[PDB]
Amino acid sequence: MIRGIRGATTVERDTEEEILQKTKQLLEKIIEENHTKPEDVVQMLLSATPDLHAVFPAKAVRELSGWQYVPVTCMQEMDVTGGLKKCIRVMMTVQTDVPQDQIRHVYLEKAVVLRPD
Amino acid sequence: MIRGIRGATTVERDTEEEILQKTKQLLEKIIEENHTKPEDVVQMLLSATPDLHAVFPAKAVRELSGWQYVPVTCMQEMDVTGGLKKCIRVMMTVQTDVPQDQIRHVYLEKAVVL
Amino acid sequence: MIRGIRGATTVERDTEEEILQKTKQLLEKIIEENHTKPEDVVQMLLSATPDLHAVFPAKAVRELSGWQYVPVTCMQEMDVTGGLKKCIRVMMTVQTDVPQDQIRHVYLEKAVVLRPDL
Ligand SMILES: O=C(O)[C@@H]1C[C@]2(C(=O)O)C=C[C@@H](O)[C@@H](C2)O1
Ligand SMILES: O=C(O)[C@@H]1C[C@]2(C(=O)O)C=C[C@@H](O)[C@@H](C2)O1
Ligand SMILES: O=C(O)[C@@H]1C[C@]2(C(=O)O)C=C[C@@H](O)[C@@H](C2)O1
C-alpha cells in the first residue's frame, strides 16, 4: 500500500542554519522510526508557517545521502490565529505495508503539542 | 490504483464552529459518495483561502469516527483575483479501483460554481 | 509504484494569458518525457509564488485533451527571501514502473536554475 507520514518541528529563529538543522533532524527521525529508504518515497511536501523566509525547508533533504531523486515541494501553511508559530511540517508519502494505525508520525520541538496522540 | 478525490465548500463567516461544520459536512459527503474506508486513505490535504483564519479545516477530520490515523495537512490556497472567497478545498488520496472518470468529486455551498 | 514527477517554470508577467500558457507548456513536456497517460495520474498539485493572482494554473490542465478527470489543486508556495519569482511548480503523482533516478523532472524558463542536477 502507499501511506503518508507526518512530521512537525519548530525553529526559534528564521535562520537558514536552524531551518536546515531542524528540518534534517525531523527527516532523520521519521526515516529512523519508519525504516524509510529513498526508493520507497513517492514524494514529500514541506510547509512553513508564513513567518519563515530564510530558505525552503526542502534544501535539508539534499543533506541526506541517497535522497537526490525524492520529489519535494514546499508550501505556505495557512495563517491560523493561534497556530503554533515558526513551524515546519512534512507529509511524506511512502510505499509501505505497515498498517495505517502503526505508521510513526514525528512531532519535535514546540510541535509536540500539535498532536499528543 | 490510488487516486485523489477533490472537494470544495465555502463558509459564510470565518469562525471555528462554522469552518469545522462545513468542512466535516464536505468530508461526510465525500466518504458517502465514494463509500470510503479510513484505512483506504493514503493522506488528505485541506487548503483554505487567505481570508480564513479561525481554525485549521483539518481539525474537523477528528470528528469522523475511525479517522484519527489518517494523515491530514493544510496549506494555503493562492489568492487569485476573482477567486471564490471564504472557500475550503480538499484533495483526499484513496487506494481504489473505480476508474478516474467515475470518482465522485464534491462541491458544496457556494462552491458548486467551481 | 506511484512516484512523484516535478516541474517548475516562470511567467514574465502576472497575466492569465501567461500563467495558462507557461503551465500548459510545462505540463506537455512532463507528459511527453515521462509518457504520462491521464489515467495514470493520481492527482496533481500546482503551487505559485505569492506574486501571481491573475489565475489558478490548474485551469491550464483543462487545455490538455483527456485531462478532464485528473484531480488538481493549488497552494501558495512559501515566500522565501531570494526565491525564484513568478514561478509555478508542479508535483504530478503518477503510477509508473520507471525507477526513481530515471523519472524526468522538467524545469523550464528561469526555473532552470532551481535544481540543475536534474
Ligand atoms: O522548485 C524547486 O525545485 C526548488 C527546490 C526546492 C528544494 O529545496 O528541493 C523544492 C521545492 C521548492 O519549494 C523550492 C525548494 O524550489
Ligand atoms: O501538523 C499537525 O499535525 C497539526 C494538526 C492539524 C490537525 O488539526 O489535525 C493537521 C495539519 C496541520 O495543518 C495543523 C492542523 O497542525
Ligand atoms: O476547486 C476547484 O475545482 C477550482 C478549479 C481549479 C482550476 O483552475 O481548475 C482547480 C483547483 C482549485 O485549486 C481551484 C482552481 O478551484
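By Swiss-Prot numbering, chain A shows 2-118, in order.
Heads up, header says this was done by X-ray crystallography, 2.2 Å.
Every residue, even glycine, has its Cβ placed from backbone N, Cα and C.
Around A:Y108 (prephenate binding site), taking its Cβ as the centre, 19 other Cβ atoms fall within 10 Å, counting all chains. Residues or ranges marked as prephenate binding site in Swiss-Prot: A:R7, A:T74, A:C75, A:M76, A:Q77, A:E78, A:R90, A:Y108.
In the structure as shown, the Cβ atom of A:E78 (mutagenesis position) sits within 10 Å of 26 other Cβ atoms. Recorded in Swiss-Prot as a mutagenesis result, A:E78 to A carries the remark: No chorismate mutase activity.
Here Swiss-Prot notes a mutagenesis experiment, A:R90 to A, with the remark: No chorismate mutase activity. Annotation for A:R90 (mutagenesis position): same-chain Cβ neighbours under 8 Å, separated by at least 6 residues, are A:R7, A:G8, A:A9, A:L47, A:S48, A:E78, A:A112. Classification of A:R90 (mutagenesis position) by DSSP places it within a strand.
A:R90 to K appears in Swiss-Prot as a published mutagenesis result, with the remark: Low decrease in catalytic efficiency and in affinity.
One entry in Swiss-Prot concerns the mutagenesis experiment A:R90 to G. Its note says: 2-fold decrease in affinity and very low decrease in catalytic efficiency.
The prephenate site in the record is lined by A:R7, A:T74, A:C75, A:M76, A:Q77, A:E78, A:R90, A:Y108, and its two most distant CA atoms lie 20 Å apart.
Cβ neighbour count for A:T74 (prephenate binding site): 24 (other Cβ atoms within 10 Å of its Cβ, all protein chains included).
Taking Cβ-Cβ distances under 8 Å and a sequence gap of 6 or more within the same chain, the neighbours of A:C75 (prephenate binding site) are A:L46, A:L47, A:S48, A:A49, A:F57, A:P58, A:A59.
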